[PDB]
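In what follows, a structure is listed as structure tokens, so that the remarks can point back to it.
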Amino acid sequence: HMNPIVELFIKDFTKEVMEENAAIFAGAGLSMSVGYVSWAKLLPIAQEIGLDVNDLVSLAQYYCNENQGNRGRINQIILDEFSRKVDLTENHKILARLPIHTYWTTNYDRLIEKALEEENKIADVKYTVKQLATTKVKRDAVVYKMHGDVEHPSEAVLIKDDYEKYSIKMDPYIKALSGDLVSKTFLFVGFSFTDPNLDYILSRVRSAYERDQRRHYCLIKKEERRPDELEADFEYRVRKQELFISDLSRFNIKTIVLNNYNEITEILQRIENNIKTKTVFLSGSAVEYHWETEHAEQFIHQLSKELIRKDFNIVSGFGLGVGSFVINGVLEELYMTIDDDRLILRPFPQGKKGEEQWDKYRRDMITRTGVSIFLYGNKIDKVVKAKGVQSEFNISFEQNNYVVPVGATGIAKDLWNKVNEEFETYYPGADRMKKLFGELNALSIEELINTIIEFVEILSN
Amino acid sequence: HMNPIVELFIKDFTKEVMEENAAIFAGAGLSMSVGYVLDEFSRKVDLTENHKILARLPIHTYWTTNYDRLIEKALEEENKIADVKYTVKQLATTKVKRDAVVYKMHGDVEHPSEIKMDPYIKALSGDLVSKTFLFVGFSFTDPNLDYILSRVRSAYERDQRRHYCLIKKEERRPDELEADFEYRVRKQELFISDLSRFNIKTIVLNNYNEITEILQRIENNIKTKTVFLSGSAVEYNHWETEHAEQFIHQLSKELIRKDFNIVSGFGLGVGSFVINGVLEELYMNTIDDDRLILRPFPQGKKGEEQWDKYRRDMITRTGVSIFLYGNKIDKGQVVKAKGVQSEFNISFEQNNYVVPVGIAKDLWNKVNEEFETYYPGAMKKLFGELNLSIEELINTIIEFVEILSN
Amino acid sequence: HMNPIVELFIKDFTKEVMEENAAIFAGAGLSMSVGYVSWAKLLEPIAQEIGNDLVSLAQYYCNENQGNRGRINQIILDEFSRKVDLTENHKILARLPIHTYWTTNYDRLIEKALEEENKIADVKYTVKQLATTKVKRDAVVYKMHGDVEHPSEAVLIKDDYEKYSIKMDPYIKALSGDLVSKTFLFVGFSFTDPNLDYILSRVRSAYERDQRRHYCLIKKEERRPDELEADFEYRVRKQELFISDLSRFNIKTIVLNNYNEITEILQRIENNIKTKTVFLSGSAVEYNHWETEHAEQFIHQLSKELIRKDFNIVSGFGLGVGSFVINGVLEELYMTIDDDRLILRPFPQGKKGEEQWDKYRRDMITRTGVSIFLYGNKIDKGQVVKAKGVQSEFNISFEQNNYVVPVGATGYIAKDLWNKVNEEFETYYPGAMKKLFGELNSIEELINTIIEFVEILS
Amino acid sequence: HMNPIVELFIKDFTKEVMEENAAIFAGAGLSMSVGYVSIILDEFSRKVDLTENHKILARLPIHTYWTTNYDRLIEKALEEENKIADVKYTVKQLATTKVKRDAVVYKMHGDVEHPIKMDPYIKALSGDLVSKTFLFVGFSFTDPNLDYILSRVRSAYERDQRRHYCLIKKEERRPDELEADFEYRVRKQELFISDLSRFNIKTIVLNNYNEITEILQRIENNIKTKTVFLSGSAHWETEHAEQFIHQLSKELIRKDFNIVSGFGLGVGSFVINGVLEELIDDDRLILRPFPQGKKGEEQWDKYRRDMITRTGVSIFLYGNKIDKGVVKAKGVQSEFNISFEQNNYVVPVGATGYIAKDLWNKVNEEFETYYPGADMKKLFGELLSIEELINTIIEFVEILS
């Protein structure tokens with residue numbers, strides 16, 4: 001859909017994110033709904049003191065006065081303005097749902113860690129030198145806040161001068177960052193060419209023209225012409241952005257230039273898709289099938305196997321007529337020792353106490369997935385349709401998962417008819433895709449499996 | 001058991017290993033069976049138990065100045081993928097599905113010919129800031145450790161992360177002067193001082209074998225915190241069905257309460273209540289999979305064909321197996337469950353701690369008679385107390401397993 | 001419900017909390033589900049290697065190398081973190097208008113509970129943080145002994161007070177001032193607490209009279225199954241000495257049968273508060289069978305003698321009811337409107353307005369803990385029809401566990417709700433007052449009925 | 001405007017006042033119109049009177065007063081402002097908390113009608129100096145008690161303490177006196193500043209005592225100009241105007257303003273919509289819909305004054321209603337009158353205005369009686385697009401603040 005450069009980045013970074021060794025380096029722009037910070041305009045506060053930008057040297061020497069109360073007060077004012085100007089965004093949420101375990105930032109706000117906790121992840125937040133010595137138990141991500149934290153205004157780093165005065169507190173973070181930039185693939189975001197600290201930091205952690213360096217990525221927005229402005233001003237900003245991109249290129253950081261900041265979100269969304277569509281939920285139970293039971297068992301079997309063969313992950317509720325053969329199909333390929341990311345089994349607890357929490361149990365096992373495949377769905381009560389499978393359908397759809405009901409294996413059929421009719425509400429688009437979906441509701445086992453697999457692959461755009 | 005310093009190290013490094021943030025830097029000593037010391041080097045070394053224990057630990061970072069390929073070899077023998085780095089360019093790539101990174105700075109015995117080693121210095125500095133290191137295989141005669149450390153560590157930060165180095169105390173040689181010995185001691189002391197200046201604590205052992213023991217202990221600390229719950233039941237000994245259900249339920253619930261992990265085969269009559277007990281504590285205030293791993297058995301000929309490998313696979317995850325009940329239904333009647341006995345056997349062939357709560361009774365007698373073969377030490381009262389009330393039995397089991405997990 | 005001493009405490013502390021100047025001091029026990037901490041077992045993770053010998057540990061911890069301190073702190077705090085959880089106590093406390101929390105805990109349970117209740121917490125565990133004032137804060141949380149995410153700076157032993165007064169004295173000063181000015185509830189402290197007596201010895205004076213009264217809730221020591229009686233009477237003696245020491249600082253100790261009673265007590269307090277802000281639901285074009293002026297005057301004096309008895313009113317300003325609620329309020333207040341006495345939330349009309357009516361109503365009712373229902377009729381297509389809005393407000397009211405009081409005598413939809421309550425009455429009011437409820441289906445008498453009913457609720 | 005130090009103080013103390021964490025410590029100077037003081041206490045009491053400072057302070061949301069004065073000027077000013085004062089002069093009174101109090105007044109040296117017993121007060125003051133930002137005022141270098149008290153309630157070894165402030169007047173030369181005597185007095189003032197500085201109390205030296213009043217006025221302005229009263233009932237199409245009201249409200253709320261509304265027909269619902277779009281509700285939106293009927297209209301006037309009292313700036317929109325079958329709404333004009341009698345900034349948007357226009361023209365003429373000062377004149381006249389008009393309004397009121 002998007003331009004070839006953006007697509008290439010999406011695929012490469014998807015690869016790096018999925019291997020769970022990618023890092024995010026977040027600027028102040030990420031903490032703004034508009035996607036950027038007008039650094040000059042943010043600092044109207046000196047107009048509120050009558051010190052128009054001569055007075056700046058007096059301000060600098062007031063700030064750098066031996067009495068740290070000065071530093072604390074000014075930090076408090078600026079920080080407060082920042083806090084009064086920031087908000088949580090979908091970017092933070094998407095990033096929080098991604099398997100990213102390393103965040104670097106120069107932001108004071110707690111948006112990243114907040115997004116992490118809202119996703120029930122444990123964040124190891126480090127903004128002091130001593131905190132680098134500790135390791136939080138059961139942490140899912142580390143968040144390095146170099147320039148300090150909003151709840152500690154006097155210790156906050158606002159200007160590069162601190163690096164010069166207090167290297168003992170800044171150098172360990174610089175060391176850590178250098179190492180990470182050697183070892184992890186970074187995405188720089190929220191930085192513009194007017195950012196006051198990025199070039200310094202990069203100059204402290206990266207070598208110029210140094211060959212064979214790890215390639216990192218940075219997303220920015222294209223500079224566009226303003227209505228009431230001379231063309232020299234526009235070409236000025238264009239030139240500045242060009243120099244910024246060149247400097248970033250010197251450190252093997254490839255810059256991707258978007259038309260607008262919203263594209264960032266889109267990109268992130270796409271990346272998440274690429275991830276979530278690789279863990280599949282297999283819904284279904286059966287006592288009855290119009291194939292021979294053993295043959296159907298083999299259908300489920302090799303469906304699972306050629307799910308696993310194509311690097312997919314399976315989460316199963318262990319349906320009576322389906323689960324055992326899913327397991328068999330998985331084990332055929334794995335025992336040639338079970339990786340935990342390939343097959344996750346969640347058999348349902350029987351009894352009153354289990355059924356009391358079966359719903360939360362289902363939501364819990366389906367949350368792990370981004371695509372739900374539906375097979376059969378019958379049980380013994382009297383042969384009766386299994387309501388549980390349709391419930392799993394509902395939960396899947398309220399969770400924005402791609403729904404793939406195999407109508408050949410007729411409750412599955414019922415949902416395939418509920419979706420095939422009124423089809424725009426489930427798959428807004430038409431592409432092979434419409435034909436493939438229709439091809440699921442009496443071919444061979446290989447053919448049907450190929451249909452399902454290729455449909456699910458088409459889903460991961 | 002050991003002296004307080006080693007125990008403290010064991011605790012800190014256990015935490016770091018379990019948190020998958022530990023690193024190892026291996027000197028030439030680790031590649032020697034005796035624990036101490038070009039073309040000849042490769043011709044004089046091969047694999048040791050330390051390498052195997054390390055390979056079994058969830059350690060993802062190895063730094064070394066050795067040319068031998070013992071680390072990567074040990075890792076592969078444990079069926080794990082090693083990302084081996086000896087060139088600058090290789091740092092830009094990340095090997096897919098890797099379990100550990102192995103930085104071999106001074107090059108590798110393969111690729112003999114292999115300044116511009118700056119990226120490795122960056123990586124090591126960062127790692128020393130963020131990861132807890134164990135230095136091992138280094139003596140005071142090592143030509144490179146002090147240089148590398150002088151390039152990757154600052155002596156002006158006191159609040160930095162603590163690292164460790166294990167060495168052996170210098171001992172007097174048969175028939176040698178005392179001045180020469182005191183010379184060697186003085187030099188080892190200076191070595192310790194030099195390491196201390198970079199906040200690397202040196203622990204001095206009586207012998208190199210103690211290294212192994214320490215490692216063993218560490219492994220224990222990990223493996224004993226994931227429990228395998230074996231058992232199935234239609235009848236429940238001398239309790240009411242519902243009552244047994246409350247027993248299994250809350251046993252599971254305070255297995256989870258004391259930070260234990262559960263692996264279950266979801267046996268009929270046990271599994272659902274293990275699950276319930278877990279969910280009660282876990283749904284308080286999603287299921288982390290490092291907390292509960294369910295491995296229900298596939299039914300049918302094709303499943304039973306690999307039930308054995310399936311069982312060994314699920315038990316491999318654990319270091320302690322608790323055994324409950326073990327009865328089934330074969331033809332209308334209650335019959336002992338062979339599966340629990342199989343899981344017991346597999347547990348013991350895997351050198352796992354076996355805890356049968358008196359088929360359970362049968363295994364408790366198998367353990368109580370040959371008790372020197374299962375638990376060399378004395379515990380003895382609790383084990384006998386496993387064969388009371390529900391709270392009492394649960395506390396017995398849990399505190400016993402706790403004693404195992406020192 | 002409970003013994004006169006506990007009830008008395010409930011009234012006094014309810015009074016102190018309601019003026020929004022009460023403070024809580026929380027010990028480690030509050031961060032436990034069982035309500036207490038066995039300090040020895042806490043010491044064990046350091047005692048597990050080699051357990052006279054304690055001076056070696058003391059000198060290791062107090063060694064020039066701060067790595068020692070960091071390590072020991074890390075181990076002990078980690079044990080804490082693996083042993084703590086959030087409790088109903090935290091949630092109840094977080095819903096209460098308490099703006100001052102003191103604690104020696106490292107955990108972030110208090111701040112967590114506050115934030116889950118959408119309150120902004122100014123958390124201070126460093127000296128410098130005392131110099132700051134967090135914008136839009138609802139409560140201050142002083143963590144005197146540090147924070148769990150800053151293990152190396154954590155205060156474990158009293159020794160720090162002796163070594164670093166520059167870091168501890170400001171907190172001591174603040175605590176002293178607060179204990180002079182705010183009424184405190186001590187909870188989570190037992191006689192085995194390693195620091196409380198020291199801290200009290202530095203922030204309170206003994207035998208000096210006219211001190212502010214504070215409160216401490218503990219559980220009586222009980223005998224353990226199969227153990228000698230001397231150990232029990234030992235623990236009893238220790239608890240008695242502890243109570244005596246707290247009494248010495250004008251801190252009254254209340255001794256409960258079990259820790260759950262803490263929760264119960266807290267619950268009661270919350271009740272006493274939440275039932276004092278009333279939501280008045282109702283709109284009317286017709287007023288059952290009374291003359292308009294008479295019914296309007298009923299609403300009027302209902303509001304006026306709700307306020308006369310120190311109640312608070314939140315109104316959606318329904319047509320036929322709202323204006324007269326306002327009138328009734330103004331008669332009593334204009335004798336200058338305090339904000340928490342009357343909160344008016346008139347509904348925005350139009351499609352864009354109706355788009356958020358549900359959230360608007362939930363927002364209204366959340367401020368309140370008891371909802372009174374009057375009438376509920378409007379014109380729908382030319383004729384008088386029942387107002388579904390009142391029914392919705394009822395649903396939302398009960399889903400938020402607010403006490404629902406439908407006046408069926410002056411009512412249409414109100415009457416409907418009176419039947420909804422009289423039927424399945426065990427689902428709304430577990431207890432026996434039944435007559436007062438029945439009297440809801442004169443003006444002075446009806447108002448007295450309503451008011452004494454809601455008063456009985458508190 | 002004023003010097004950067006004073007401005008910084010104004011912003012910091014404004015924040016502390018707004019967060020209801022500011023405290024005042026009053027010396028004898030505050031009880032004197034001349035701003036300073038040159039058996040004795042009887043004469044002193046017979047020599048004091050109420051000042052604008054006391055009123056400004058009483059109008060501010062300040063809940064903590066410490067004083068060494070014997071006079072009752074603080075509590076008097078508070079009670080004249082219809083506030084409840086918890087007055088403390090004994091130790092036992094510290095154990096009690098007066099209900100519905102708005103401010104506490106520590107009279108640690110007693111009261112004129114109230115002719116060890118220090119320790120609880122010392123504790124309270126120490127704590128307050130740790131947690132609350134103080135303004136010391138009415139103290140000169142000849143004051144006999146300030147240094148003692150400070151030495152008893154503050155540590156000189158704590159450097160990272162909360163910063164407090166003390167306002168004094170610069171020593172000036174007296175008509176015909178030697179330069180050595182003047183330099184003597186200057187030296188003493190400088191040493192005084194040093195002594196306060198040792199306790200981390202920053203001293204701001206003003207040109208004259210009235211500047212104290214000016215500073216306080218500025219602070220009060222900063223407070224009252226942050227709550228806006230939206231006046232109006234109801235050129236453009238109805239939906240467009242409704243969205244105009246909507247987004248005006250919406251980024252009035254977005255720019256940290258507070259709205260008080262009488263919920264006028266044609267305006268109220270859209271003010272509400274605009275507020276909730278930005279948004280559960282805090283002190284950001286106070287709705288005071290008018291009660292209909294004879295009894296309500298009997299109290300509509302007091303109702304309006306109470307409304308507008310919460311605010312310091314009133315914006316006027318439209319103002320039309322249906323009577324006996326479109327007619328000007330006298331109520332909006334009444335709200336204008338009350339607004340001006342309450343010293344509120346009047347911002348009538350005469351653009352899409354009816355009565356708003358009448359008042360905007362009433363303002364354009366005799367413009368000096370509403371805004372004593374000039375450009376601002378262009379912005380007032382500008383009262384275009386919707387974004388442009390709302391931005392005009394917002395920038396006008398922002399210039400006001």
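One is the number of the first residue shown, and numbering goes on along the chain from there.
Heads up, header says this was done by X-ray crystallography, 2.5 Å.
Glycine is no exception: its Cβ is also placed from the backbone N, Cα and C atoms.
The NAD(+) binding site feature in Swiss-Prot is assigned to C:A22, C:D107, C:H145. Cβ neighbours of C:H145 (mutagenesis position) (same chain, under 8 Å, six or more residues apart in sequence): C:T103, C:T104, C:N105, C:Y106, C:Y125, C:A154, C:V155, C:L156, C:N195.
Annotation of the published mutagenesis C:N105 to A (Swiss-Prot position 112) in Swiss-Prot: No longer confers resistance to phage. Loss of NAD(+) hydrolase activity, no longer binds NAD(+), oligomerizes correctly. No change in NAD(+) levels during SPO1 infection, still dimerizes in response to signal; the original residue is retained in the structure shown.
Swiss-Prot gives this note for the published mutagenesis C:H145 to A (Swiss-Prot position 152): Loss of NAD(+) hydrolase activity, does not oligomerize correctly. DSSP gives C:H145 (mutagenesis position) a coil state; it is part of no helix or strand.
Here Swiss-Prot flags C:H145 as active site, proton acceptor, drawing on a curator's inference.
Under the heading 3'cADPR binding site, Swiss-Prot lists C:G282, C:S283, C:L319, C:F347, C:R361, C:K378, C:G389, C:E393, citing experimental evidence as support. Counting every protein chain shown, the Cβ of C:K378 (3'cADPR binding site) has 20 other Cβ atoms within 10 Å. Following the DSSP three-state reduction, the secondary structure of C:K378 (3'cADPR binding site) is strand.
For C:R361 to A (Swiss-Prot position 371), Swiss-Prot lists a mutagenesis experiment annotated as follows: No resistance to phage SPO1, no oligomerization in absence of signal, a little bit of dimer seen in response to signal. In the three-state DSSP assignment, the secondary structure recorded for C:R361 (mutagenesis position) is helix. Counted within 10 Å of its Cβ, the other Cβ atoms near C:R361 (mutagenesis position) come to 21, all protein chains included.
The two recorded residues, C:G282 (3'cADPR binding site) and C:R361 (mutagenesis position), show a Cα separation of 13 Å. For the segment bounded by C:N441 and C:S442, where 4 residues are absent from the model, the Cα separation is 12 Å.
A straight line from the CA of C:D107 (NAD(+) binding site) to the CA of C:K378 (3'cADPR binding site) spans 54 Å. Working note on the binding-site residues C:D107, C:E393: by count of other C-beta atoms within 10 Å of each C-beta, C:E393 ranks first. Residues C:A22, C:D107, C:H145 are recorded as binding NAD(+); their most distant pair of Cα atoms lies 22 Å apart. Ranked by CA distance from C:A22 (NAD(+) binding site), the recorded positions C:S283, C:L319, C:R361 have C:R361 at the top as the closest. For C:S283 (3'cADPR binding site), other Cβ atoms within 10 Å of its Cβ number 21. Mapped onto three states, the DSSP output places C:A22 (NAD(+) binding site) in strand. Among the listed binding-site residues, namely C:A22, C:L319, the Cβ with the most fellow Cβ atoms inside 10 Å is that of C:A22. Other residues of the same chain near the 3'cADPR site, with their Cβ within 8 Å of the Cβ centroid of C:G282, C:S283, C:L319, C:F347, C:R361, C:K378, C:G389, C:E393, are C:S281, C:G316, C:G318, C:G376, C:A387, C:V390. Between the binding-site residues C:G282, C:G389, the minimum number of other C-beta atoms within 10 Å of a residue's C-beta occurs at C:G389. A sphere of 10 angstroms centred on the C-beta of C:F347 (3'cADPR binding site) encloses 20 other C-beta atoms.
Distance from the CA of C:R361 (mutagenesis position) to the CA of C:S283 (3'cADPR binding site) is 14 Å.
Residues listed for 3'cADPR, C:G282, C:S283, C:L319, C:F347, C:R361, C:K378, C:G389, C:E393, cover a largest CA to CA span of 18 Å.
Here 3 residues go unmodelled in the deposited structure, bounded by C:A432 on one side and C:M433 on the other; the Cα atoms of these bounding residues are 6 Å apart.
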